[PDB]
Amino acid sequence: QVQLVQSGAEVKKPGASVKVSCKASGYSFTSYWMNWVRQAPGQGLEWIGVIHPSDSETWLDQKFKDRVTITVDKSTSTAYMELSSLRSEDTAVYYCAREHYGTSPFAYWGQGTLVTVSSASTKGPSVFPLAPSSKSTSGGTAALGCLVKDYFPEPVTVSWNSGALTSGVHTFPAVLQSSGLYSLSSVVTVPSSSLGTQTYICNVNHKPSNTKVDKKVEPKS
Amino acid sequence: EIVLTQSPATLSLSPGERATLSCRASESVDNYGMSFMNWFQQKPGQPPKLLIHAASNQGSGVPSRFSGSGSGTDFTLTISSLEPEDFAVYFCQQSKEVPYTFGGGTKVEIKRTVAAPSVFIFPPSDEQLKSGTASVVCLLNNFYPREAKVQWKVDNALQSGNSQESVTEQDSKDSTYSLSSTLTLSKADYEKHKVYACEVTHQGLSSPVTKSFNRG
Amino acid sequence: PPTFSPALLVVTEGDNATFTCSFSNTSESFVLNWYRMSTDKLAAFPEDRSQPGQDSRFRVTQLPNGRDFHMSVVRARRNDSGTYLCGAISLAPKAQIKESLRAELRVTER
């Protein structure tokens, strides 16, 4: 089977360079063009360039001609893409993709490499309750949650009552604030009859900062 | 460069229905008696997968229900009977010339009956206020279809540029969406007005829903 | 570029006719097309997607030495007489063709 295995996720400061690997296996490396393509979060696909590994003939999209170097090492059947002078807008998943069927440049894809470009420092979140209130009820149902604010880099994980409550939970995708830090909320709908006797606690973990926070969420007096 | 325009932006269909996706090119894709148009499927967290090349031929292992057609500047991807695993984003891409270019994508999402959002508003916590910031959260829970409009009004002034929204992926059990809107103000700005309101517009609501609270 | 032989093939109406396209491929990404001059594509290798109820008299097959291909027409007709060639399609990286020299087919009565 044709396999393209890329290097791992990278976090880079603006101005830095990143060099992504794509290890090819299951076919003769020097016989097929290897392309590079990126995709910004929730965004469409952008070709970067292509290299033929036999002689390293390279064609780059004009947008990247002066910041990108595409190379190969034939001895390990690995293609590389080095992107220099990184900017916030370069945060993307970068893919290598191999041609096939004599017209399809993109026929086999690597799993992707996330490159996040940011000046932010590693920081755990602050966790704030979204209290259930008379303004958080519908019918016999109440909503409550936790606001997980100001952390970097992604991810955080959120559980409710140490995994005992999963029904009705929505943990939203994080948003990047103008401060450079991420924020997200996790909410859950419960019976309003439980609001006085059931304890509700959100369990927040951010692995990069070794932050673990358990926040009890209750109606406010 | 050859610019590809896909339409519609979204298709809302049920399993078993036919999906017809369009891709229009700014100039011809064709050469040598062939059509240089490729189609991909992409799911969250995964690379795209090729379904079609030379814009009716199949890639390896692609199910029979996927077919491509067209020539020149107008192309179509057809899924003749949708399966649950087909709800995805689909891209067209041309290989006639470099730079190789992609369309913007068409999301094929699961059709279900209209569901109005349940709207909830959350004031900032006392603990956050002590830190000098106020985040006000408006939750739109379990609604369909995805289109929704959330407006923040503070002492009946429409707000702009001080809020951010986040949306979940279609729920796997009930095929709804949920959305959060977070209004962020400094504590000093927050204490300058009294009424914080979230106004929600959605086709499942005959009248827009306002949820509000008085600071303090 | 591929070679296409024989330069002249003369057959009788109803007969089969077979040209040989020799192409030394460096990879499996290529499409080898058979054309007729008005170019009109007759067939390809690998074959294009099959469609029920659509049969073709023109076929391209790959011989076991991997270099040679047979371009075969069955039930040849008088109006099949004309000029033919094969071309290899590949990425340049742009889409590119490498055409063979032309060969002639003549289909005669009887």
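Following Swiss-Prot, chain C residues are numbered 34-71, 76-147, in order.
Technique stated in the header: X-ray crystallography, 1.5 Å.
Cβ atoms are placed via backbone N, Cα and C, with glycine included.
These features come from Swiss-Prot:
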MUTAGEN   C:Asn49 to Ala  Decreased N-glycosylation without affecting binding to binding to nivolumab drug
MUTAGEN   C:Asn58 to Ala  Decreased N-glycosylation without affecting binding to binding to nivolumab drug
MUTAGEN   C:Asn116 to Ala  Decreased N-glycosylation without affecting binding to binding to nivolumab drug
Cα-to-Cα gap, C:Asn58 (mutagenesis position) vs C:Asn116 (mutagenesis position), nearest whole Å: 33
Chain-internal residues, separated by at least six, CB under 8 A from C:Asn116 (mutagenesis position): C:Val144
Local Cβ density at C:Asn58 (mutagenesis position) - other Cβ atoms counted within 10 Å: 16
Structural state of C:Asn116 (mutagenesis position), classified by DSSP into three states: helix
Protein Cβ atoms within 10 Å of C:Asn49 (mutagenesis position), excluding its own: 11
Interval of 4 unresolved-in-model residues, reported as the Cα distance (Å) from C:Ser71 through to C:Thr76: 6
Where C:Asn58 (mutagenesis position) sits in the secondary structure, as DSSP reduces it to three classes: coil
